[PDB]
Amino acid sequence: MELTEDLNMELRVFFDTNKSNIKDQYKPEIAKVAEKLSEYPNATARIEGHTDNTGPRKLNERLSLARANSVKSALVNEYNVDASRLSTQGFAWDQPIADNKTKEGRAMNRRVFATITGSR
Amino acid sequence: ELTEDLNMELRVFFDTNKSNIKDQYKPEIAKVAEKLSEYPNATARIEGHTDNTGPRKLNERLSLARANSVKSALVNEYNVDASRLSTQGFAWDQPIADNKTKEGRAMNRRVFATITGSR
């Protein structure tokens, strides 16, 4: 007998300008991700952070990575997920998903998108 | 967004001329029923086969009887809705082993069921 269940999950977290903290509104989503990572012990997560295009380049390279690491930290420290199962990478303002010329668009760009995949 | 995809393959083997489900296969059939409940939209494609010995008509009926035997166990013993399960017999047309050997023929007298679903 061959039995496989494949998990596919996408997480989206947004941040305030120049901030890398996890706003309470996203805790329920992060909790759901931790739950599935427990339900699928072999699953891994690709966490990628981003920034809008305002401010010094290096500040944003660092900030984008800090955002991705903030999500990883929440999973690792609050939910005890094995750190090695999660990758983090920052892309500064290089991959926008919205218009940087508006407040709303910049808000969409200050984000962390994570893809969780794996089978059991 | 979140999704879970189910992919299962059940393999049941039969003795010459037989289409009964040997008790050793009940645990696996039980597992299939469990997953069909966990993934309510799942369906199964049950395909029966025979080795190349005997009349063509015997094997056309036997291959299908084997597939239906698996379907019947799920429907009657596990209350699985019949419409979610398709059955088809291929006689000896799709061997997976050499019919020249005893063990090869044993492998060919089978029913392979593919279960797919998502939630």
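By the numbers in Swiss-Prot, the shown part of chain B spans 221-339.
Including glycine, each Cβ sits where the backbone N, Cα and C put it.
Swiss-Prot annotations:
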BINDING   B:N237, B:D271, B:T273, B:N279, B:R286  meso-2,6-diaminopimelate binding site
DOMAIN    B:221-339  domain 'OmpA-like'
MUTAGEN   B:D271 to A  Periplasmic domain no longer binds diaminopimelate
MUTAGEN   B:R286 to A  Periplasmic domain no longer binds diaminopimelate
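Taking the centroid of the Cβ atoms of B:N237, B:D271, B:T273, B:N279, B:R286 as the meso-2,6-diaminopimelate site, the other same-chain residues with Cβ within 8 Å of it are B:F234, B:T236, B:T270, B:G274, B:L278, B:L282, B:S283, B:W312, B:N328, B:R329. For the meso-2,6-diaminopimelate site, whose binding residues are given in the record as B:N237, B:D271, B:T273, B:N279, B:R286, the maximum C-alpha distance rounds to 16 Å. Fewest Cβ neighbours within 10 Å among the binding-site residues B:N237, B:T273, B:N279: this applies to B:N237.
DSSP states for the domain 'OmpA-like' (B:221-339), grouped as helix (H, G, I), strand (E, B) and coil, give 49 helix, 32 strand, 38 coil. Taking Cβ-Cβ distances under 8 Å and a sequence separation of 6 or more, the neighbours of B:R286 (mutagenesis position) in its chain are B:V232, B:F234, B:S239, B:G268, B:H269, B:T270, B:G309, B:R329, B:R330, B:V331. In sequence order, B:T236, B:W312, B:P315, B:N319, B:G324, B:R325, B:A326, B:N328, B:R329 constitute the residues six or more apart from B:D271 (mutagenesis position) in its chain with CB-CB distances below 8 Å.
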